[PDB]
Protein chains: 2
Amino acid sequence: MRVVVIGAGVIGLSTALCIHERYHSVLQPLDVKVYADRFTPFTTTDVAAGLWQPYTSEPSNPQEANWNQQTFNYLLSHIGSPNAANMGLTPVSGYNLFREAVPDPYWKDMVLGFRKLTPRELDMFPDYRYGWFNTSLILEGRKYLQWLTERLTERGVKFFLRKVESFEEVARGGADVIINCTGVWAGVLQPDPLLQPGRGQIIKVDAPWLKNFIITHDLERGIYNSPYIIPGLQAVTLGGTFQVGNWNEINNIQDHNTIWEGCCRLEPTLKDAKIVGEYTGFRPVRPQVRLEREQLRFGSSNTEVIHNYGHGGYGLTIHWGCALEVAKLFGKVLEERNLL
Amino acid sequence: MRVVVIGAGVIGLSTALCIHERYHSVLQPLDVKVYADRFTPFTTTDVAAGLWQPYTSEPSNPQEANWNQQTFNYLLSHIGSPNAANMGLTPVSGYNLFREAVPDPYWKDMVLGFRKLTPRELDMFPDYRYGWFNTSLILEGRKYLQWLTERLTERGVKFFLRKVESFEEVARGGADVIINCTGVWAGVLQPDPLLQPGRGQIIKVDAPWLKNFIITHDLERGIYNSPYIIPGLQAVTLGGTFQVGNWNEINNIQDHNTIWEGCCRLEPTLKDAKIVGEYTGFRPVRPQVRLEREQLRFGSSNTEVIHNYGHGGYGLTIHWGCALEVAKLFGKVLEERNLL
Ligand SMILES: Cc1cc2nc3c(=O)[nH]c(=O)nc-3n(C[C@@H](O)[C@H](O)[C@@H](O)COP(=O)(O)OP(=O)(O)OC[C@H]3O[C@@H](n4cnc5c(N)ncnc54)[C@H](O)[C@@H]3O)c2cc1C
Ligand SMILES: Cc1cc2nc3c(=O)[nH]c(=O)nc-3n(C[C@@H](O)[C@H](O)[C@@H](O)COP(=O)(O)OP(=O)(O)OC[C@H]3O[C@@H](n4cnc5c(N)ncnc54)[C@H](O)[C@@H]3O)c2cc1C
Ligand SMILES: Nc1ccccc1C(=O)O
Ligand SMILES: Nc1ccccc1C(=O)O
């Protein structure tokens, strides 16, 4: 079987791994190749704050809730083991701050020990009068991608640096099944007017004393268009922009001041922090995650394509649920071919 | 008035500043000198793990409960301000794990968001079936000491490296009021059978990925004779020895092994951690905190002596409530001798 994954971000590699584990023993040659024009440090995943937290609003597709759940559990199960940190995994507690009372998120029972903030805790955040506290996990994009790559590589997965112009060429290449995990750039392979970029900029700072994550929410400006501080494995992410439709790939000084200025007010001690880097990435926004099979004929070429992209700003959070769903779909592909 | 404070640890310096802040505006010449033979990096306070957490056991002297409270509130008020991290302060959340069910601590309502761990949270710690989770504060001893010193220095307080062989010499030295904050060595200046050292050894390792504190409790071996992981500002403290009656100042190999092994079992990721330093210190173990006024005549001298020592393993945790008490006792002196 020749499977070609197009994409080397969290979604692409998780899907590749999940498949190899799942069918390597039943399928004779399970040729798995990864095609991508951007690898590790250059993918959107590397710009991710690295926190597990779905949107505060219910998913359009309920199945996405299950996928989020499955991902937390999968990751939680790696906590009590060495190498957990090596794969970019670590527990972290934090605050979700609001200027007004809001309803509980559907994911309240998924995270560890969720509760509302007491007035004495809210005294530490004088600009907010409502909030939640909870424990969750940090899944550092880059570290995780390096890990996956290590696991994929030793699994016999070959990686190829190349921009696919069309599924057709991959199909002509001999790919029996193509897993499309191209993120925000999916519309290029196939027009998808529902897929649009959610430009986000972040500042990575060196402020080790910061132990808890702090996410402020502005219901007026929309999700993530508010300052947040997310401590990672060894640097803190300062952020605050979510601009849908914007394709500007360059760091905007406009945003730099909003983020920095917004974060230092939240955390005055940030004044002593040292800036390590400024990044911009496009969250693959879509009303629903596109995860489905699609047949392509080409006359005696009938290639199978399984899509899995458009995970907006919850790609690290839902990654395993989607990967498992793709493996399940890949299973049907084999059953159609009587491959078991 | 000439006040001589003996001791440069958290207790000494805290008392010095509190007295100075309070009376420097009303006392005519307020001469405050701090005598000490061991300064900052070499005091027990620098070896301290840096967590604010009283004993799980009820307080002997009911008043210590209140001092612990006063201190937490004093520290908490620095949270929302810059320099909080410069004085060694930073919020931290963590677990207190038990092998058996235990009543809540008297301080359950002093810390932020106290609650018991859930079975699913306990699945992260297979060796224990009970525990609490709560948010407390980190007060890096060394940093706090440097901070206090700077404040005291710009306040006009003078520091002298000297070993006070007795109170008398100091009294004869022209000391109207002597604040005795000699910690575990107070027995030398005045025999105290109730004061015994609770030697403790710790290992400071570099493991930035650890954001939460984990403290294990084994009732059979007594307080702090069980593995604990306390993340500091920019290093983690591993520990677990509370040896009363032990006067050994050098690092024990067996103790190194008790800490390292036990901590790696609790937290497996500790394997990638680079050991930064190994230290031993003596908690001033005493059934009660000695904090009282004592009159030493010496024939015509009649020097006031206020003791403030025997804070066991909660010196950082109680420091402020005590300094405020000393400052109160000091006020009385002023009124008696009619200086105010
Ligand atoms: C500021 C910011 C913060 C965020 N923080 C979080 C967070 O803390 N939590 C969370 O869950 N989510 C977060 N995200 C969301 C985000 O990380 C996404 O969900 C993203 O990681 C989804 O992964 P992906 O594999 O779909 O995309 P990507 O990482 O972008 O990978 C896409 C891959 O496809 C390849 N590719 C594309 N087109 C082609 C082509 N034509 N030919 C060959 N190769 C191609 C690319 O090279 C790349 O390898 C954040 C995003 C941003 C930008
Ligand atoms: C491993 C360990 C972990 C601990 N962790 C915590 C923790 O996380 N939380 C917490 O609340 N506390 C902790 N402690 C408790 C501990 O730090 C004490 O409570 C301590 O700081 C009390 O402070 P002190 O000022 O009395 O003594 P010290 O800080 O030791 O200072 C005593 C001072 O007296 C001086 N002195 C003594 N005799 C003379 C003399 N005759 N002449 C001149 N000067 C003299 C000494 O030189 C020194 O300057 C821990 C202790 C240890 C060892
Ligand atoms: N997905 C996230 C989770 C937490 C904080 C920020 C983000 C973000 O989209 O930038
Ligand atoms: N007082 C403490 C608080 C937390 C961890 C250790 C200690 C200790 O005394 O060693």
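Start at 1 and count along the chain as shown; that gives each residue its number.
Cβ coordinates are placed from backbone N, Cα and C, and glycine is handled just like the others.
For B:8-11, B:37-38, B:43-45, B:49-51, B:163-164, B:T182, B:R283, B:312-313, B:315-317, the entry in Swiss-Prot reads FAD binding site. Sequence-distant neighbours of B:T43 (FAD binding site): residues of the same chain at least 6 apart with a C-beta under 8 Å from its C-beta are B:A8, B:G9, B:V10, B:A36, B:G141, B:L145, B:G183.
The DSSP secondary structure for B:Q53 (D-dopa binding site) is coil. Taking the Cβ of B:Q53 (D-dopa binding site) as centre and 10 Å as the limit, one finds 24 other Cβ atoms among all the protein chains shown. Feature annotation from Swiss-Prot assigns D-dopa binding site to B:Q53, B:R283, B:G313; the stated evidence is similarity to another entry.
Around B:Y55 (mutagenesis position), the C-beta neighbours below 8 angstroms that are at least 6 residues distant in the chain are B:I223, B:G312, B:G313, B:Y314. Quoted from Swiss-Prot, the note on mutagenesis experiment B:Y55 to F is: No effect.
Its own atom aside, the Cβ of B:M110 (mutagenesis position) has 22 Cβ atoms within 10 angstroms in the protein chains shown. Listed in Swiss-Prot is the mutagenesis experiment B:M110 to L, annotated as follows: No effect.
Here the residue is the original one, while Swiss-Prot reports the published mutagenesis B:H217 to L with the comment No effect. According to its DSSP assignment, B:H217 (mutagenesis position) is in a strand. Taking Cβ-Cβ distances under 8 Å and a sequence gap of 6 or more within the same chain, the neighbours of B:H217 (mutagenesis position) are B:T56, B:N96, B:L97, B:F98, B:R99, B:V102, B:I223, B:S226.
Neighbour count (other Cβ atoms within 10 Å of the Cβ, all protein chains): 23 for B:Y224 (mutagenesis position). For the published mutagenesis B:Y224 to G, Swiss-Prot gives the following note: Decreases activity on D-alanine, D-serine, D-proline, and D-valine.
Feature annotation from Swiss-Prot assigns D-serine binding site to B:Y224, B:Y228, B:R283, B:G313. Using a 10 Å Cβ-Cβ cutoff, B:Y228 (mutagenesis position) registers 25 neighbours.
In Swiss-Prot, a published mutagenesis experiment is listed as B:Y228 to F, annotated Reduces activity.
Among the mutagenesis experiments that Swiss-Prot reports, B:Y228 to L is described with the note: Abolishes D-amino acid oxidase activity. Gains amine oxidase activity; when associated with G-283.
B:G313 (D-dopa binding site) has a Cβ environment of 19 other Cβ atoms inside 10 Å. The feature D-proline binding site is assigned by Swiss-Prot to B:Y228, B:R283, B:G313, with experimental evidence given as support.
What Swiss-Prot notes for the published mutagenesis of B:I230 to A, C or F is this: Alters substrate specificity; when associated with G-283. The Cβ of B:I230 (mutagenesis position) lies under 8 Å from the Cβ of B:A49, B:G50, B:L51, B:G94, B:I138, B:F213, B:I215, B:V236, B:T237, B:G239, each on the same chain and at least six residues away in sequence.
Just so you know, the Cβ of B:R283 (mutagenesis position) picks up 26 other Cβ atoms within 10 Å once every protein chain is counted. Reduced to three states, the DSSP call for B:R283 (mutagenesis position) is strand. Quoted from Swiss-Prot for the published mutagenesis B:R283 to G, A or C: Abolishes D-amino acid oxidase activity.
One mutagenesis experiment catalogued in Swiss-Prot, B:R283 to G, is accompanied by this note: Alters substrate specificity; when associated with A-230; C-230 or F-230. Gains amine oxidase activity; when associated with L-228.
Of all Cβ atoms in the protein chains displayed, 22 besides its own lie within 10 Å of the Cβ of B:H307 (mutagenesis position). For the recorded site, B:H307 (mutagenesis position), the DSSP three-state label reads strand. For the mutagenesis of B:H307 to L, Swiss-Prot gives this note: Reduces activity. The structure shown keeps the original residue.
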In whole Å, note down how far the CA of B:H307 (mutagenesis position) lies from the CA of B:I11 (FAD binding site).
11
Can you tell me how spread out the D-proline site is, meaning the largest CA to CA distance among B:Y228, B:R283, B:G313, in Å?
17
Near ligand 2, meaning Cβ under 6 Å from any of its atoms: which of the recorded positions B:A49, B:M110, B:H217, B:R283, B:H307, B:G315 fit that description?
B:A49, B:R283, B:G315
Env. residues of D-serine site, Cβ within 8 Å of mean position of B:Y224, B:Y228, B:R283, B:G313 Cβ:
B:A49, B:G198, B:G200, B:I223, B:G239, B:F242
Cα-to-Cα gap, B:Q53 (D-dopa binding site) vs B:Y228 (mutagenesis position), nearest whole Å:
13
Using B:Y224 (mutagenesis position) as the reference point, find which of the recorded positions B:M110, B:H307, B:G315 has the shortest Cα-to-Cα distance to it.
B:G315
Around the D-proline site recorded as B:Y228, B:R283, B:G313, what other same-chain residues have a C-beta within 8 angstroms of the site's C-beta center?
B:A48, B:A49, B:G198, B:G200, B:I223, B:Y224, B:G239, B:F242, B:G312, B:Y314
Cβ neighbours within 10 Å, counted over all protein chains: which one of the binding-site residues B:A8, B:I11, B:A49 has the most?
B:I11
